[PDB]
Each structure stands twice: as C-alpha cells, then as structure tokens.
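Enquirer: Here it is, the structure, as structure tokens.
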Amino acid sequence: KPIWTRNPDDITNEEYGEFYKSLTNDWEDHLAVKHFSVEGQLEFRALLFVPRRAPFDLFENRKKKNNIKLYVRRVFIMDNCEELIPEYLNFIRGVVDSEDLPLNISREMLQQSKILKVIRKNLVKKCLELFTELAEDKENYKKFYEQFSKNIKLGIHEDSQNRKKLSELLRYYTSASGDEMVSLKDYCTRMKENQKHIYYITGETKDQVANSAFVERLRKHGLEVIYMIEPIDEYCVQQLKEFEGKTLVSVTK
C-alpha cells in the first residue's frame, strides 16, 4: 500500500524520510511532515513535507508553481497544479490523493473545480497547523524560520483570511532581545503598563538600526522597539496594521 494511504500513527519518521527522498530527490530528509485525511462529503488524503532548505529565493522567483503530486484514487494525475496551494506555500512537497475528483479531469476543469478549492483550503489550514506545532520547539523552529520567513511575510501580505495565524509565526530581533529573535506575543509580555502601541523601526542592518537615534529615544523610556531589517517588512507592516489589538507604530513618525 502507498505510504500516504496508511495510518499516520503507524509510520515511522524514517519511512517518511525514505518516501520524501524518492519523491523530491533530496539528499536530506524532511524538516517536518503533516499527514492527514478528510472524509465524508469531501474525501482525500494528503502527505505534505517541509524541506530543510528553501528551494529558491522566493522574491526573485515570483509565481513559481508548487510541485505537489495530485492523485485520483491512487492514479497519478499531475504535479504542477497551481491552484492546489497558494504561492507563499509553494515550497511544500508531497502528495494529495483525491477520491471524488474525476479521473479524466483536464487541467482547465481542475482550474474551475470546487473540489480543488475546498482541498486547497484544507492544505493551508493543515500547513499553518504544522507551522504552529513546529513553533513549540524553539531550536527546530529557528531552522524553519531561517528558510521560510519570507514565505510567512508573503502570506501576511497576500492572504488576509489567515493573517492572524501567520502573524503569530513572525520572529524579529528587538532592542531588548539581544541575539535572539522573538515573537510579537513575547514583545507583548514585556510592554509597560501604560504602553498602547507596538513600536518598530525598519532599516537595512541590525547594527545601523540598533544605533539609530529614533530607537535611542524610546530606549530612554522603558520601551522596546522591533527591528525590521528586510524590504518585505515594509509591505508586511502595511497589512499587519495591528496585533493583539495593539497598533503598530513606526518610531520615525
């Protein structure tokens, strides 16, 4: 039986790795795996993997198609179905096996398919669920975030429906964090009693921004400033107007 039709409880991580490596020709095994099924009026199984390295630089390679393999009742259909998952998750590798799709479905009907849209929404929900489970382990989440932080920020820009969950996955240096990147929830725990806004500064290097005088000003009060040191962060805070009810404020206003 194909591994994706087996019960996840009975599959070792070495069996997943072996399958992951034959599927992707990676020389390393997966960083993470999410194996699940939906049943009832919609019926399908999915076996998704996060690679240990970003497959390409996302921002210089926009609109790359995902490589998930689509099956119908265990018969391979295609492996470049754009609408199976949104672009910011196009690094996800693996297999989706649908029971209800037409076996003879063309790509143009696939594009219009209501079954494909409900499958896609389930993939996103389970990927985000995987990322949050991965955030429980601080050491391996650092590995994921180094490779895919740009994808999370691209999602914040492009996917308002999940913008809340995605924002919980962000990590940043701050004027109070030293060598560690922290979450917005962590920032919120340290806010002063009177503080009603989340302060950030955008810039180019950690050092130039840590030396900046707008930061020094708030350092003189008991106030923490978030370091946003990549160009997507501009787009990112535009749509991330606030968090936990706290408005985001640039220290340069």
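Just so it is clear, chain A uses Swiss-Prot numbers, and the residues here are 294-546, in order.
The way this entry was determined, per its header, is X-ray crystallography, 2.2 Å.
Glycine too: its Cβ is placed from the backbone N, Cα and C atoms.
What Swiss-Prot says about the mutagenesis result for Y313 to F is this: No deffect on the interaction with TSC1. What Swiss-Prot says about the mutagenesis result for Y313 to E is this: Loss of interaction with TSC1 and increases interaction with AHSA1.
Just tell me what is around each of these and how deep it sits.
Expert: DSSP classifies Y313 (mutagenesis position) as helix under the three-state reduction. For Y313 (mutagenesis position), the same-chain residues 6+ apart in sequence whose C-beta sits under 8 angstroms from its C-beta are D319, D322, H323, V326, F342, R386, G387.
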